[PDB]
Number of protein chains: 4
Amino acid sequence: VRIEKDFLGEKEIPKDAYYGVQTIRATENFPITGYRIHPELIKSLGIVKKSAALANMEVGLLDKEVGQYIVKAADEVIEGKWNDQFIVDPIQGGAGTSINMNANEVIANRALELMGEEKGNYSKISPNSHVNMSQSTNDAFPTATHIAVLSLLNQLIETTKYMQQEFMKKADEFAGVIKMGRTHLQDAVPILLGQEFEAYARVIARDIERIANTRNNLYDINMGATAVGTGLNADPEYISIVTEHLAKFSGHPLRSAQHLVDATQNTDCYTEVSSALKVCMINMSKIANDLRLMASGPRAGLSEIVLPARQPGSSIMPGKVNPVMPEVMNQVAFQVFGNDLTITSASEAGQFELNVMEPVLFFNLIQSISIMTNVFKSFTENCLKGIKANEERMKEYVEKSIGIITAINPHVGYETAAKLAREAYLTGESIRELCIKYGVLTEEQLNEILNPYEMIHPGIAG
Amino acid sequence: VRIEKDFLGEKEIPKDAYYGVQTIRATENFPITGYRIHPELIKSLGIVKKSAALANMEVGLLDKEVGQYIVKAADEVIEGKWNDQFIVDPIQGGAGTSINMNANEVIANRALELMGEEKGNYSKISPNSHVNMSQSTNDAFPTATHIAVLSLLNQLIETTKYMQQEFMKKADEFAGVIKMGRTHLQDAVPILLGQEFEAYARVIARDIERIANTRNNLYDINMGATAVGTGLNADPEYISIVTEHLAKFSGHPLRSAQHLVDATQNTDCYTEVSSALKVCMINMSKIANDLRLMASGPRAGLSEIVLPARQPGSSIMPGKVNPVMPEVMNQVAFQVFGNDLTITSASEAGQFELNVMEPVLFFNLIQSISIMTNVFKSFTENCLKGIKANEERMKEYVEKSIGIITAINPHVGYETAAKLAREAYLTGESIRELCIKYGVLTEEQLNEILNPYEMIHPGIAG
Amino acid sequence: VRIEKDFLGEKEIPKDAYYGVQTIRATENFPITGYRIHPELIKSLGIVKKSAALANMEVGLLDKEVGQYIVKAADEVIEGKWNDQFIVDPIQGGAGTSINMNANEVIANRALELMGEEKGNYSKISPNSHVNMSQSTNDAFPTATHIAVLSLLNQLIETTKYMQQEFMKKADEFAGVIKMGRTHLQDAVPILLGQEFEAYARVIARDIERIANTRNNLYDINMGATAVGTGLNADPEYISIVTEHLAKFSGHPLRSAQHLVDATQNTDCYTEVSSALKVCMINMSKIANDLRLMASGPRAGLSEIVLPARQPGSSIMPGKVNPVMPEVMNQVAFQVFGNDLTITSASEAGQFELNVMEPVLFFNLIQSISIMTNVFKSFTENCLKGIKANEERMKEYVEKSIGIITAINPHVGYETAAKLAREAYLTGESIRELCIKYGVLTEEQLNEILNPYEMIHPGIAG
Amino acid sequence: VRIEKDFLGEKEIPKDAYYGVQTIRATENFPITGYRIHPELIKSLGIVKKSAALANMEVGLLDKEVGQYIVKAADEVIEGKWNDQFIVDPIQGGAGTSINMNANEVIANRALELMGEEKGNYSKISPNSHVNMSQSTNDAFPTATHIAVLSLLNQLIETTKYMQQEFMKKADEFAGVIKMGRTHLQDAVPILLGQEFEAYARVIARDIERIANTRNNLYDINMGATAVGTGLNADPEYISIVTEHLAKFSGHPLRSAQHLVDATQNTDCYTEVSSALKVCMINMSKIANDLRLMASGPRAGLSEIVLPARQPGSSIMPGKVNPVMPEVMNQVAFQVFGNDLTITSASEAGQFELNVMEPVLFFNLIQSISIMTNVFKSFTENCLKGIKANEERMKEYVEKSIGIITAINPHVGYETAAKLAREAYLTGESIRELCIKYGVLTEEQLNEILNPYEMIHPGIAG
Ligand SMILES: [Ca+2]
Ligand SMILES: [Ca+2]
């Protein structure tokens, strides 16, 4: 145990800890959720502190002997070597100061240790003076967040694409599977199961497109903004160098925003991201609902498809296969809807040159991207690739249906069709085994009218 | 044509019009939705002004010569005689001031006409000095709203109670109708359709209680608050008297709030109402979702219940009955959900001594109550009463199901019960047929065990 | 007085009215809000039906005698002659069937009248067989909606651009006005009032881009889809010709969707639009909150700006001007936020081949575009143009602020800068007095360091 | 490692682990958030299992020698010793099946270890047959949740009551502190700081009552409902006995619901609780916004209150004390709003006999109560108790205001009051000074009229 001192008094900090008194006070102030910030945000903080250390050394502001160790420590943070030292709550007042200071304290203490000094000796390496040199909370925090959000969006994009590609493969696989289209949940006209899955795949491709476009506004960062965006005393060469480093180490084509005040006080880039995720989850939710309806049964349901079994069934009641993978998809969508409201409210609560409600916004943005990335993985792997069709049941739904008289209609006339429809309604007799009974269409010409392909695509009529 | 002057200038007003230059200025500021305030709010403003005049005259503050004509004019407003004269947009800046002034002008000008004077002659009877005497925007507008909301809620309770009883009648009409319970949309164990319709009756009874209890915090009113709630220059006798008239003429047991500063700045009684209406519509939307599933078909659906046709049918596809009445119920649910978010945002936006976002708040609270009332009566009259059951088809479902085995199990044992269920599901035979052919139970034994009542109620083995 | 017959019986229809029985049945089924659909939707229905008629006549499907009067009647609808005749509630079951049949009946009955026939004589011109020929509810309704929303969006874009520019004008006008930046509502470092208004202009510039970009997906229409998306019985020449007309008459670069099943069952174009509307109103609400803060006072507030007076005064209380215009703006934002949730819920609610929740979805989308257009136009005219800066009071705030010391710091050193700021804060003396008192700097040096421009832009101190 | 086989195959389980393959299966299906269920829910699952074991033993269903060990194991779960063994994601498909089984496995394996057997020997003590005897997922899970939410609500009530009591203590402390009331952020009329704090204290009192009344519907549990609510095969004696037990071990007055189907498929008790939490946070956010506004400054803000400092300030920026405790209060409210939408959407998604979306619902409800309890504690101990007033600053807002004229008005007539207000607006002369210079009132007369208590309480015209 070690002994750090504060405007509030002494606090005993374990010798093996890299955080200090400020981080502790933060945990005292905000024991709200018990969560820790996403390791990608931790990594991103390291990137910011590395870039800034490097830039400050380059412009002569930071001593090269201490900077060298500051860089080595930050690198270790980037590699995920110190995740457990980041202990502040994601829901914290102070507009992210605690998060920023946790990163400054840990990097300063690891630097000091790397140079054979004691921890807490902030005279040698100051969390504020050296590690946070030329930065404010108001630029270090949002810039690390932009970077972390962008990296997680690239992962969600490559996971959604994989999933989208597998929906397409199912579409192709069910390309000739004839079924009964439903509107208002009432039997309509024939459709191909492959057309439904292409529908799912096409909406998902438009989701990928929307989510990808939201990265553009995140590429503008406010590094060099200082407290408010005015850049008071900031060296314009520091700004140029720090941005360039941030882009190189993050892997993103970062730009210094054209108007730093704007970039410092506005939060539309995050609401833009959340909006696209919500839209995407709306579509996923609907698809999941369909999949669950289609899997219903086995005897009093639609029983159109089979989903892979993913929980042990009742060992005394077969046939009951709960669609747990789509269900979880639905509940995530619901998280994301809720997350989006929180983001919305946090964003409109901004005042003058800072929105102080970012910590709950970022926590929610990051949670959204992360849970989506994770359900897409498990749904794809555990449900989607394995989906099978009950093609006999769906073909019988079509043959015994009334709506197929729409395909026959123009070959026999509005007269004949309505008599056949009304009789198939009262007697429940097949429409096919009725055209041949009356002799209006031969066995051979029914076969080209009631063909799966002909019935579900534009072609000759009146 | 007539000509009144304002701080913005002289305005030409139609000869017939009873509103004045401040109403016209409010229609220029806020040409927002093109909508008009609810006639029930128009009515309550009438009750507010009449009560004020009566109190003021008695306190010896309003000239009895003018006051009696103000009263007469207000009575006409209460009768819904001048609804067309309330032209201000419900979505307006000014914290309701325009709404208040719309009532003041209209009641001033009509009073003036009743005593032979010119309209626009504000020297004789003033909208501000006489019709608005002793009251502020921040007491008249909210008080009228309480009275209007409460009146509206009373109608909803009455209508929701009627709907609840009709659900309960269907529960009894369906009391012996056996069917398949579904969990996760998968077949489970038997249930009666009457148990589901009693499930619906009960949640609705719970909503009625919740909605009813939100009345209490609305009975407290802030009349005499003046600008801020401190009641500076207000007369304690005017306060007691106006409150007693407001209670007598509105029909509600209205009370003067204990702390008028609290009553002027806080808006929780409004969000308390919306919440109970949100909860109610979650249940109704779900109920409606079930009904649309239950009415699905006719051939490729569930086909458990038949809903009265309200849409004309095609002569190409009979048996296609779209469940439009549950559909519109679903859509009203979604309105109310959205309205509740708007109420939330507007309520949390209060500042110091006054919430200025009250109009959009009140507009949404009034619309939620009104549209619920309307959908409830229409759903009750054009759907709920006419619902019929497909008993024969539901009995089939039960006969061919696997869940059935849960009733059979304790008369056979874990081992044989499971092998029967497994074989029934794989071969497609009914569990009854298998019980006969393997000799495990007699046709008579199975008729006693699969008793529709015994299968769906608590009770040990034999 | 006229008697049209429906499956629900004999019904009296005013001989003035151009709507028929299917329309008043929807008035009975859905007496929900009392509202009528947007004139822009009405117009687009007219474009849809005109286009249909032309395309049906060209392919040989429609009688040219009857078709010419349908076109003529459709033009009258397009030109706004018949708005009164559309009486159905925008919140309705039937998935837009009534909205579509409202348009069908009105166009038939006017085309009959133009031909010299009787209203109701549908044996001559039928609202189903002629006016609705080759179209389903499931394509004419959404196609009309796409056109309407697109038209409205183009209007909102023009208005929003006008507002944006007006913000840039104020940016330039205030480009020399110095004041205190606030982070956490706590005094920070100086900022130009112009940088704050430029920040507003830029986020609005991003809202315009985001909203404009939502148009692309609405350009894809599904005319030709029949019930479900397959185009069962459709003629490909009808589809290419109708699509060409719709695009010419609407003024929009419409395309037939590549996959009609997808374009028929998915609703992600509408949620995409609403999202960009919500995002915009988040920034606009924030801005407006700022304006109300900046305008607070005149004695116990901030008093940084004056907004045009838009409501009458109290001669008893001058100086009091409520910022009603930013107030209505915050309120329209709370509405759009609610509108967005209603839209989310309705879009998530889709099932298989059709989302039947489209009517409440569309009502809310159209409402959000309309109310945003209206407040933007009004806010620009009645507030934004005439905003004034209180230069004197803001320079006052700056001279006695502590943050001023961030500018002086590099010219005097940390130890003396901190000394002076602590003393200035505790004693209430200006930093400027204290720099002279101890002669750490002279009047002349202070006037050059404290240059408005240099304190608010990046650059090395020396 | 040990070896448990699954319908999906072999899986290695650590020697020290008490969960099994079903739990591992769950973690592979649902790697969504990485969170673990709340300790309170864990405890409650323990209470459920112990109550069920005791009931099953009494009724002769469960072996008393196995039962005794099961009960002892469950008691250790209740005691909080096996929290780390609960590894399943709160967000999961399967309607809580894996939360339920996680508890079944853990207790079985500890019961086995206590009775000297090998773990995974489910032939001795089965998680399904023994630990889960006479229960389904569809009753154990919700029953545990009712119990857990009740316990957490009772803690929230106590905490909020404490905060409330402290808000009242501060109203008394500021009972004579005079300030300027604000409407539209415009100076209005004098108010006491204590009157504001009483308004705060009073809204919270109403929140306490709302949240408390929410407990009633939760007292009804569905224990004994089995799959669907029908109680097929359930011993009625077991039901009433397990109910008496659950009430006794949980400390709540639990009652067996009067209709088990209703209780099994409806979730209105959850949405009701959440609505009451949301309303509470609407008020709390509003209060924090005022506090933050009043803390603003120190030189260019309002600065009416000082809040205890909770972060280390900048040594060169004294006076800058960010209101971090209110800021975190806002962020939690925003969180609760979104949580409430997720809940709304989860409840709405119920189908027939089971709402499978309960996991994301319960996760959200519990987080809402939890984070509320936690901010309330921290805000009270670190902010509220220590709030102090700048009474001089506030006093001079009142001396220098125009609105102080309202107190003078009746004593000098409106005509005279308007003249004095107008000059006060032009010159800047105190209204008090003006009254002296024009001799309208004696210095001693002003002392009665402009007395803090007199100015802020009902008192008449002379
Ligand atoms: Ca197959
Ligand atoms: Ca003091």
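Note that chain D carries Swiss-Prot numbering, so the residues on display, from first to last, are 5-466.
For this deposited structure, the header notes the method as X-ray crystallography, 2.4 Å.
Cβ atoms are placed via backbone N, Cα and C, with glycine included.
In the structure as shown, the Cβ atom of D:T101 (mutagenesis position) sits within 10 Å of 24 other Cβ atoms. D:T101 (mutagenesis position) falls within a helix when secondary structure is assigned with DSSP. Per Swiss-Prot, mutagenesis D:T101 to A is noted as: 7100-fold decrease in catalytic efficiency. Does not result in any major conformational changes.
As a published mutagenesis entry, D:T101 to S appears in Swiss-Prot alongside the note: 80-fold decrease in catalytic efficiency.
As annotated by Swiss-Prot, L-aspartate binding site applies to D:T101, D:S140, D:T141, D:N142, D:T187, D:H188, D:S319, D:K324. D:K324 (mutagenesis position) carries neither a helix nor a strand DSSP state and counts as coil. Close to D:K324 (mutagenesis position) in the fold, though at least 6 residues off in sequence, lie D:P302, D:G317, D:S318, each with a CB less than 8 Å from its CB.
Within its own chain, D:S140 (mutagenesis position) has D:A229, D:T230, D:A231 as residues 6 or more apart in sequence whose C-beta sits under 8 angstroms from its own. Swiss-Prot lists D:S140 to K or R among its mutagenesis entries, and the accompanying note reads: Loss of activity.
Close to D:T141 (mutagenesis position) in the fold, though at least 6 residues off in sequence, lie D:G98, D:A99, D:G100, D:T101, D:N104, each with a CB less than 8 Å from its CB. Quoted from Swiss-Prot for the published mutagenesis D:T141 to V or R: Loss of activity.
Within its own chain, D:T187 (mutagenesis position) has no residue 6 or more apart in sequence whose C-beta sits under 8 angstroms from its own. As a published mutagenesis entry, D:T187 to A appears in Swiss-Prot alongside the note: 6280-fold decrease in catalytic efficiency. Does not result in any major conformational changes.
Where Swiss-Prot documents D:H188 to A as a mutagenesis experiment, the accompanying text is: 100-fold decrease in catalytic efficiency. Does not result in any major conformational changes. Cβ contacts within 10 Å of D:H188 (mutagenesis position), excluding its own Cβ and spanning all protein chains shown: 25. In the three-state DSSP scheme, D:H188 (mutagenesis position) is classed as coil.
Secondary structure at D:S318 (active site, proton acceptor), as computed by DSSP, is coil. Around the Cβ of D:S318 (active site, proton acceptor), the number of neighbouring Cβ atoms within 10 Å comes to 16. Annotation comment: Swiss-Prot describes D:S318 as active site, proton acceptor, evidence class a curator's inference.
The annotation that Swiss-Prot gives for the mutagenesis experiment D:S319 to A reads: Almost no change in catalytic efficiency.
Remark: D:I320 (mutagenesis position) has no non-local neighbours by Cβ distance under 8 Å and separation of at least 6 in sequence. One entry in Swiss-Prot concerns the mutagenesis experiment D:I320 to A. Its note says: 50-fold decrease in catalytic efficiency.
Swiss-Prot documents D:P322 to A as a published mutagenesis change and attaches the note Almost no change in catalytic efficiency. Non-local neighbourhood of D:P322 (mutagenesis position): empty, since no residue in the same chain at least six residues away has a C-beta under 8 Å from its C-beta.
For D:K324 to A, Swiss-Prot lists a mutagenesis experiment annotated as follows: Loss of activity. Does not result in any major conformational changes.
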Task = Give the residue from the recorded positions D:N142, D:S319 that has the most other Cβ atoms within 10 Å of its Cβ, counting over every protein chain displayed.
result = D:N142
Query = Using Cα coordinates, what distance in whole Å links D:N142 (L-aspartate binding site) and D:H188 (mutagenesis position)?
reply = 52
Remark   = Filtering the recorded positions D:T101, D:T141, D:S318, D:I320, D:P322, D:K324 for a C-beta under 8 angstroms from chain B leaves none
Query = When each of the recorded positions D:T101, D:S140, D:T141, D:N142, D:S318 is checked against chain C, which show a C-beta distance below 8 angstroms?
reply = none
Message = Check the DSSP secondary structure of D:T141 (mutagenesis position), expressed as helix, strand or coil.
response = helix
Key: Inter-residue C-alpha distance, D:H188 (mutagenesis position) and D:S319 (mutagenesis position) (nearest angstrom)   = 36
Remark   = Chain A neighbours, taken from recorded positions D:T101, D:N142, D:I320 with C-beta distance under 8 angstroms, are D:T101
Task = Just report the maximum Cα pair distance in Å for the recorded L-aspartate binders D:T101, D:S140, D:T141, D:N142, D:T187, D:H188, D:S319, D:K324, no decimals.
result = 62
